[PDB]
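All remarks here apply to the structure that follows.
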2 protein chains.
Amino acid sequence: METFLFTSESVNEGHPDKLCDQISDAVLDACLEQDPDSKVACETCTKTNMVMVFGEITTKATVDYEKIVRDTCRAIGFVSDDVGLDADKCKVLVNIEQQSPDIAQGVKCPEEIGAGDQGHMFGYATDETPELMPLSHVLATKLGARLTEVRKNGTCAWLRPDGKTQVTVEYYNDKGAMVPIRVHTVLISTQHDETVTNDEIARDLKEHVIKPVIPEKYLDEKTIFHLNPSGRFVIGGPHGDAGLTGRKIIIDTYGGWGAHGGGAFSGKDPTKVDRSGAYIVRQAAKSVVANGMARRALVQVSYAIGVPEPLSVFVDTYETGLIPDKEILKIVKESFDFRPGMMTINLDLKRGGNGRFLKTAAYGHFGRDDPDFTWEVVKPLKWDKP
Amino acid sequence: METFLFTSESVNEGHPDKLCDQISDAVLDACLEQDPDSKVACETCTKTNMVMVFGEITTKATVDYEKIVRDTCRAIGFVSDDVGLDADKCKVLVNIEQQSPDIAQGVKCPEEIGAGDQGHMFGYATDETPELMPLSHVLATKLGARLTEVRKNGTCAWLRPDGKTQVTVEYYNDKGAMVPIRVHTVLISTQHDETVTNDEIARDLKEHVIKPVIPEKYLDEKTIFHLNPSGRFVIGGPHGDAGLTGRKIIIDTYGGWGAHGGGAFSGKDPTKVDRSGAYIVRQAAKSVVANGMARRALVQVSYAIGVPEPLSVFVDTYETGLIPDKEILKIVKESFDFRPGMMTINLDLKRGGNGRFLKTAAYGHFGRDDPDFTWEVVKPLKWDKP
Ligand SMILES: [Cl-]
Ligand SMILES: [Cl-]
Ligand SMILES: [Cl-]
Ligand SMILES: [Cl-]
Ligand SMILES: [Cl-]
Ligand SMILES: [Cl-]
Ligand SMILES: [Cl-]
Ligand SMILES: [Cl-]
Ligand SMILES: [Cl-]
Ligand SMILES: [Cl-]
Ligand SMILES: [Cl-]
Ligand SMILES: [Cl-]
Ligand SMILES: [Cl-]
Ligand SMILES: [Cl-]
Ligand SMILES: [Cl-]
Ligand SMILES: [Cl-]
Ligand SMILES: [Mg+2]
Ligand SMILES: [Mg+2]
Ligand SMILES: [Mg+2]
Ligand SMILES: [Mg+2]
């Protein structure tokens, strides 16, 4: 059998760029919990002993930006200078242009309102896992989530919040469909305390992290493991390693599979097409595959500022479609409402009080079963069987 | 003929995120001009009346970070609050951890040194344009470059630095190769002064910008034009619109085509595999197509921190290869040196004094003919003809 190697990575919730995504979305969630119509463009950056929140917010909400920063950092585990940031003592620069909504005198609706910006977004799905995501991405991501889990539940209390994971999968191409054969290489680089030995780290990573996450059918005697290959990782988080919102957009989506239109998600209210548009095209690609039309699907949408209807839509099934891609395009266009105001309503994205967006801001926006991930709910599609 | 629509965008050099990429790379260039061995991880952010440079630099160079910020902003055209940032008067926060190199007492080499980080990178090429780039990306990008050109040479002196462009191309798929048929939709949203009328903007955009850039063979009576569709754009740049380094990574690469591994380029010295690795795989994909092995090619490489050899390589020719992809993979692996220390040397990336990286930081890292873009020089590949 002819195979090829495809790699995806993940970063842990303590990585300084991901920290910024989480802070940005914790701010967004706080705004929406009080004011579903909040306009939010909240950017975060961080470096040694400092977090700055910036950007623009128009809201009726009363939000303690500094407290959200500190609470978000503390819950991730940044409780001291030694672990890479002291949530209680670090500098927090609050640099947001805060506005209340416009006051106007006079006597646009979701059906007619134009996009708030131009741009393009892609959705992807593949039948190679039950959540219709690429296995290389799923496994890298799940290793990261597992590192967080065993640190917070005390199973591996030697762990610290920062770290990275990476999985190389050996694939076969079946008529355009991606068929995972085996895991070729697993890499973990995790932050840890100054007492645990290299031997304890390697044994615990194998037994508490890799073994539970990676199906045994994909592991064999030849699988390569790189476990903290560069040696010690005691220093982490923002300490000596600046972070910014929107610097993990491939980890947030499909891990190199599919495509990306460039726009980050975190800190953006769900009227913004970079977020709602990307979520709708995930729902569309996932629905094409789940309804049986194809084994794999890529969907693009694009917008112009001030225009409600998309400028373009395509569908590509990588030759796996059971009906022509032009027919799948017609069905997608008829079944999905790509108008900006309508996307936000149909995915129930303004609904407050469930911490929805902070949940998205680590360990991927796609492939998760939580009911707040409304874009993961398949839409039933009618299709003229071949 | 069966066609589909594919969209790519661009932003102008005055867009606040792109401003940050340019500042970050102007800092990098200044470091390398004096000290080719500089370690640079320079991040920039901006908001109304402020730029902050941050991150980490180890260098022997003496660099006036604030002066580089102001010079970079001024040359782009940010000369007043009215045009979106006053380069001479705005706040510049210098927040870099500056170090000199380690002082050590004792009696690694490029061949043996490990990658500085993990991650994966993709290269792409396509025979649909002479520079072996996707037409949707090339045209969006060239419209942006043209807007800058006619503003700076006074042809359209009403222009201001910020703006965005977007092109939808109608394509045909010929045996996996992408064949552009026509331009379906052109969008331009440009910043401008308070005197020019909407009619003058639309006429000058058509005649001075669109007509010279887009080959007439791709334009017809049905092509849709959206010219400043949301109305006036007098306010721009950082004014009310926060920017950050590394938020335009799809514009920096392939416009939705190919793939992306996630890592930004700007502000990173060329020992960093996110930059050198991505540049080498562009050279490899371009070389596969230019040597006649394929019409289209995608190449991935991946790395582990502390390991010199890549963890994985793949090649995909989208069924356009004239020899099997496994044979093209063998040729690429034999012909290219993917070791981090060697990539930097073979692409001559430390060479100082030519403003190389600032040139990359607007209007795309790929598809340009300038001799400093060493990764655009095709390597001759020997291949066992079919
Ligand atoms: Cl403070
Ligand atoms: Cl308002
Ligand atoms: Cl509108
Ligand atoms: Cl928007
Ligand atoms: Cl300790
Ligand atoms: Cl360390
Ligand atoms: Cl369309
Ligand atoms: Cl819908
Ligand atoms: Cl200042
Ligand atoms: Cl040093
Ligand atoms: Cl090394
Ligand atoms: Cl690196
Ligand atoms: Cl004016
Ligand atoms: Cl305006
Ligand atoms: Cl390989
Ligand atoms: Cl080489
Ligand atoms: Mg308070
Ligand atoms: Mg980073
Ligand atoms: Mg000075
Ligand atoms: Mg932005």
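Numbering of chain B is taken from Swiss-Prot, so the residues present carry the numbers 1-107, 113-391, in order.
Here the Cβ of each residue, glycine as well, is placed from N, Cα and C on the backbone.
Taken from Swiss-Prot, the feature Mg(2+) binding site applies to B:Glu9. If you look up Swiss-Prot, you'll see B:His15, B:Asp167, B:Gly168, B:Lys169, B:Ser235, B:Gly236, B:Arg237, B:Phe238, B:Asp246, B:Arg252, B:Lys253, B:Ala269, B:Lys273, B:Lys277 marked as ATP binding site, on the strength of similarity to another entry. Annotation comment: Swiss-Prot describes B:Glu43 as K(+) binding site, evidence class similarity to another entry. Per Swiss-Prot, the feature L-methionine binding site maps to B:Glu56, B:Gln99, B:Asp246, B:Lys277; the stated evidence is similarity to another entry. Listed in Swiss-Prot is the mutagenesis experiment B:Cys114 to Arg, annotated as follows: Loss of the NO-mediated inhibition by S-nitrosylation.
Features per Swiss-Prot, on structure.
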{"residue": "B:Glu9", "record": "Mg(2+) binding site", "Cβ contacts under 8 Å, 6 or more apart": "B:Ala145, B:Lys169, B:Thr170, B:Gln171, B:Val172, B:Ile256, B:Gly260"}
{"residue": "B:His15", "record": "ATP binding site", "Cβ contacts under 8 Å, 6 or more apart": "B:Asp167, B:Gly168, B:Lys169, B:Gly242, B:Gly248, B:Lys253"}
{"residue": "B:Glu43", "record": "K(+) binding site", "Cβ contacts under 8 Å, 6 or more apart": "B:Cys20, B:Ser24, B:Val53, B:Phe54, B:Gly55, B:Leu249, B:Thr250, B:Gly251, B:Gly272"}
{"residue": "B:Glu56", "record": "L-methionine binding site", "Cβ contacts under 8 Å, 6 or more apart": "B:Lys39, B:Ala41, B:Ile96, B:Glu97, B:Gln99"}
{"residue": "B:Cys114", "record": "mutagenesis position", "Cβ contacts under 8 Å, 6 or more apart": "B:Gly346"}
{"residue": "B:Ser235", "record": "ATP binding site", "Cβ contacts under 8 Å, 6 or more apart": "B:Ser194"}
{"residue": "B:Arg237", "record": "ATP binding site", "Cβ contacts under 8 Å, 6 or more apart": "B:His197"}
{"residue": "B:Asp246", "record": "ATP binding site", "Cβ contacts under 8 Å, 6 or more apart": "B:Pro16, B:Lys47"}
{"residue": "B:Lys277", "record": "L-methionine binding site", "Cβ contacts under 8 Å, 6 or more apart": "B:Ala41, B:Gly121, B:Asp122"}
Modelling gap (5 residues), B:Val107/B:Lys113 Cα distance, angstrom: 13
Secondary structure at B:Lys273 (ATP binding site), reduced by DSSP to three states: strand
B:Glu43, B:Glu56, B:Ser235, B:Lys253, B:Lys277: the binding-site residues whose Cβ falls under 8 Å from a chain A Cβ: B:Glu43, B:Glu56, B:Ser235, B:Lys253
Fewest other C-beta atoms within 10 angstroms, as judged across B:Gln99, B:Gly168, B:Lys253, B:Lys273, which are the binding-site residues: B:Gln99
Entries of B:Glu43, B:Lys273, B:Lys277 (binding-site residues) sitting next to ligand 12, with Cβ under 6 Å as the cut-off: B:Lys277
Extent of the L-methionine binding site in Å [max Cα distance among B:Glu56, B:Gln99, B:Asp246, B:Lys277]: 32
Reduced DSSP assignment, B:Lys253 (ATP binding site): coil
